[PDB]
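Following: one structure in structure tokens, then a few remarks.
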Amino acid sequence: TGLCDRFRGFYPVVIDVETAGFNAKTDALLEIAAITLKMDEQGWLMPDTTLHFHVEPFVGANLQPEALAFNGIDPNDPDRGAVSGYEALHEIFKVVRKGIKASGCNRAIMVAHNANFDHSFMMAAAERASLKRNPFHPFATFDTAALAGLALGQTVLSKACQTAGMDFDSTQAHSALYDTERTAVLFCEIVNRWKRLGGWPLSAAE
Amino acid sequence: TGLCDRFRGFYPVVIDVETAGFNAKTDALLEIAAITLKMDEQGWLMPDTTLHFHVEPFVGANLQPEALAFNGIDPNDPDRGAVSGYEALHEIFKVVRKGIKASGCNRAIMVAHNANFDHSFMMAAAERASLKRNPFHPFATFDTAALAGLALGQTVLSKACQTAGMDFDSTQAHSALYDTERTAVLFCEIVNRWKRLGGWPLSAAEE
Ligand SMILES: [Co+2]
Ligand SMILES: [Co+2]
Ligand SMILES: [Mg+2]
Ligand SMILES: [Mg+2]
């Protein structure tokens, strides 16, 4: 019933980013949020710690007009309270390492909707900042689009949440924090439903 | 109980590649296999068509020594029955479009273990070949590592298959065809087990 027992020692951390384009190498990271998870004594999964940041475009970054028009972000607005990617990621890694230790896990794994995209941007931001001992697995992820495809027959975030009986407010859809929170509740509902129906533990079916 | 109903019209196709390195843009594709899926009238999921190819390294391709040592592949061996990437993918795409049409789906979705890797490579190969109307979704995948994590609490292919009660022969682990077939069976047993436990369809829980 321990978190470290559930995914062979992977510590699931839910992540969402907003960006200034599709290229993780060249395009700015603009927002990032992170939610760690915990299991209670009965082995039920729920959100734990929540972090969120507006991120300043890195020096030399590209910004796609079409991307800014899509997500509504204006990185030039001095009232957005941006911090550096270094500051944002450094804080996330600190919280994540602490969770990993506390829970007895060995490595963090990113949980995200269409996880490749977010993984790519987070890793590149990590590399730009020269952060040491990145707690996240360098290529494994838990894509909630695929998990929802299985659990709920839906692959789009908003539709998956709806099918799962969750609220989803589209006016908040371009916010990394909102998306991260909805995805965390979504992931937990999928893991918990699996357990509740007798799919886990593997011994439970008998 | 229709395949097209199961994943909002995504036609799932299991894929595995073997490569001459980690870079999808610059490293050679060396093997690729593909297995389409079908559902019976009761809604159970199983393999349909199987394809497999040894792939000739594309002109200008990089080949990492460490990658060849890892997977045991020697691209210079004239007995390996290699075909061009164009030929391999053209034939896979043809089988896939036919399945999509036959089943009434709208697009194919790649099923693979650590699917981003395979997706990157397949997309790059399609692009090198100038293939039109790629049946596959440009970024969505069904990663079986993540699905196995949920279903079986395991993320490594061989361990996942074992936990699922499947055989897994490590001497065949570097073969795209073998990996694809194991991954197809794994995916199907995960989908089928969810249905049989009463997790699908969504209305089953109250009947
Ligand atoms: Co940055
Ligand atoms: Co090729
Ligand atoms: Mg997102
Ligand atoms: Mg593979």
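Sequence positions for chain A are given in Swiss-Prot numbering; the residues included correspond to 8-213, in order.
Per the header of the entry, the method used was X-ray crystallography, 2.1 Å.
For all residues, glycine too, the Cβ spot is worked out from N, Cα and C.
Here is what Swiss-Prot records for this protein:
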| type | residues | note |
| --- | --- | --- |
| ACT_SITE | A:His181 | active site, proton donor/acceptor |
| BINDING | A:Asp23 | Mg(2+) 1 binding site |
| BINDING | A:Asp23, A:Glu25, A:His181, A:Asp186 | Mg(2+) 2 binding site |
| MUTAGEN | A:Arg13 to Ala | Strongly reduces affinity for RNA. Nearly abolishes enzyme activity |
| MUTAGEN | A:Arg15 to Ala | Strongly reduces affinity for RNA |
| MUTAGEN | A:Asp23 to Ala | Nearly abolishes enzyme activity |
| MUTAGEN | A:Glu25 to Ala | Nearly abolishes enzyme activity |
| MUTAGEN | A:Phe29 to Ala | Abolishes enzyme activity; when associated with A-73 and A-77 |
| MUTAGEN | A:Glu73 to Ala | Reduces enzyme activity. Abolishes enzyme activity; when associated with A-29 and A-77 |
| MUTAGEN | A:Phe77 to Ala | Abolishes enzyme activity; when associated with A-29 and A-73 |
| MUTAGEN | A:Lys108 to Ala | Strongly reduces affinity for RNA |
| MUTAGEN | A:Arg114 to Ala | Strongly reduces affinity for RNA |
| MUTAGEN | A:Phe124 to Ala | Abolishes enzyme activity; when associated with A-146 |
| MUTAGEN | A:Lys139 to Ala | Reduces affinity for RNA |
| MUTAGEN | A:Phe146 to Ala | Abolishes enzyme activity; when associated with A-124 |
| MUTAGEN | A:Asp150 to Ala | Nearly abolishes enzyme activity |
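Excluding the listed site residues A:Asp23, A:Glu25, A:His181, A:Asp186, the same chain places A:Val24, A:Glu38, A:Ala40, A:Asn78, A:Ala180, A:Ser182, A:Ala183, A:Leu184, A:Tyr185, A:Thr187 with Cβ atoms within 8 Å of the centre of the Mg(2+) 2 site Cβ atoms. Around the Cβ of A:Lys108 (mutagenesis position), the same chain contributes no residue under 8 angstroms that is 6 or more positions distant in sequence.
Taking A:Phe29 (mutagenesis position) as the reference point, the recorded positions whose C-alpha atoms are within 10 Å of its C-alpha, out of A:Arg13, A:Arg15, A:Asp23, A:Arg114, A:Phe124, A:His181, are A:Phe124. Rounded to a whole value, the Cα-Cα separation of A:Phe146 (mutagenesis position) and A:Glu25 (mutagenesis position) is 20 Å. A C-beta separation below 8 Å, combined with a sequence spacing of at least six in one chain, links A:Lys139 (mutagenesis position) to none of the other residues. Summary for the recorded positions A:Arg15, A:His181: the Cβ-based neighbour count within 10 Å is maximal at A:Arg15.
Secondary structure at A:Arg114 (mutagenesis position), as computed by DSSP, is strand. Ligand 3 lies under 6 Å from the Cβ of none of the recorded positions A:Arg15, A:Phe77, A:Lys108, A:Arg114, A:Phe146, A:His181. Ranking the mutagenesis positions A:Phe29, A:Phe77, A:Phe124, A:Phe146 by the number of CB atoms within 10 A of their own CB puts A:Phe124 at the top. Of A:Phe29, A:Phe146, A:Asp150, listed as mutagenesis positions, those near chain B by the criterion of a Cβ under 8 Å from one of its Cβ atoms are A:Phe146, A:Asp150. When the mutagenesis positions A:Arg13, A:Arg114 are compared by the number of other CB atoms within 10 angstroms of each CB, A:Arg114 has the fewest. Note on proximity: of the recorded positions A:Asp23, A:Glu25, A:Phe77, A:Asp186, the one nearest A:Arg15 (mutagenesis position) is A:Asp23, by Cα distance. Using a 10 Å Cβ-Cβ cutoff, A:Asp186 (Mg(2+) 2 binding site) registers 25 neighbours. Comparing the mutagenesis positions A:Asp23, A:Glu25, A:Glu73, A:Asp150 on other C-beta atoms within 10 angstroms of each C-beta gives the minimum for A:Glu73. Within 10 Å (C-alpha to C-alpha) of A:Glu25 (mutagenesis position) lies none of the mutagenesis positions A:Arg13, A:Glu73, A:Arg114, A:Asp150.
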